[PDB]
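Below is one structure, written out as structure tokens, with a few remarks after it.
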Amino acid sequence: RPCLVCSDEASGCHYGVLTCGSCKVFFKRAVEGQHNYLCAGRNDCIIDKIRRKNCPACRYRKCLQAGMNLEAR
Amino acid sequence: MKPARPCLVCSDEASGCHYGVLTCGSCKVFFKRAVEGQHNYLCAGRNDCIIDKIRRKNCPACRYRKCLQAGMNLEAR
DNA sequence: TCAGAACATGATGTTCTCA
DNA sequence: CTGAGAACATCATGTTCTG
Ligand SMILES: [Zn+2]
Ligand SMILES: [Zn+2]
Ligand SMILES: [Zn+2]
Ligand SMILES: [Zn+2]
């Protein structure tokens, strides 16, 4: 489906998996970024176009479960 | 030290009744901010999200419910 | 075809008015 | 010594523009 991460309209395979424009950046900034993403549920959040801004911990955990690589070095 | 009573909404050390109940400076502006502008938030979970000082940004759909449950209101005239 | 500058914003806290 | 509302100054995600 479009964005095997947020179900929004994907722009094309990004970092290895089909994603929207947003998802691209999120996963770039998440990875190269000092963070402490903490979920406020049970690590099972729904993630769509709208519901995505909500939980970063799960969304990133999604930009990890479904391939999405930065690739070594 | 520095524990001046937890926000009835989130948990952060609040500061004086705001819009009806003990809330932080954060929650104060949120509840004023959540009512005026168009919002219609969407909870990304099972409508029971923790709203402590950290995760309070995560789900404003629940924090609002928390405000509406702590009886927050603009009072009126 | 896809990267990431880069320009959009958006959302949020913490002051600092004031009465 | 209140308890509100600017308006700051801060982040966080989204869009277009660039190779
Ligand atoms: Zn996406
Ligand atoms: Zn989550
Ligand atoms: Zn609070
Ligand atoms: Zn929620």
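Every residue number used here counts from 1 along the chain in the order it is shown.
Each Cβ is built from the backbone N, Cα and C atoms, and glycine gets one as well.
Taken from Swiss-Prot as is:
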- B:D48 to R (Swiss-Prot position 481): Disrupts dimerization and decreases transcription transactivation (MUTAGEN)
- B:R55 to Q (Swiss-Prot position 488): Loss of chromatin specific function and reduces chromatin remodeling. Abolishes interaction with SMARD1 (MUTAGEN)
- B:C67 to Y (Swiss-Prot position 500): Abolishes interaction with POU2F2 (MUTAGEN)
- B:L68 to P (Swiss-Prot position 501): Abrogates DNA-binding and transcription transactivation. Abolishes interaction with POU2F1 and POU2F2 (MUTAGEN)
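Positions of the features from Swiss-Prot, shown on the structure.
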residue : record               : CB count, 10 Å
B:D48   : mutagenesis position : 12
B:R55   : mutagenesis position : 20
B:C67   : mutagenesis position : 26
B:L68   : mutagenesis position : 14
To the nearest whole angstrom, state the Cα distance for the pair B:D48 (mutagenesis position) and B:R55 (mutagenesis position).
12
Sites among the mutagenesis positions B:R55, B:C67, B:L68 close to chain A [C-beta, under 8 Å]:
B:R55
What Cα-Cα separation, expressed in whole Å, is found between B:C67 (mutagenesis position) and B:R55 (mutagenesis position)?
15
Between B:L68 (mutagenesis position) and B:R55 (mutagenesis position), how many Å separate their Cα atoms?
18
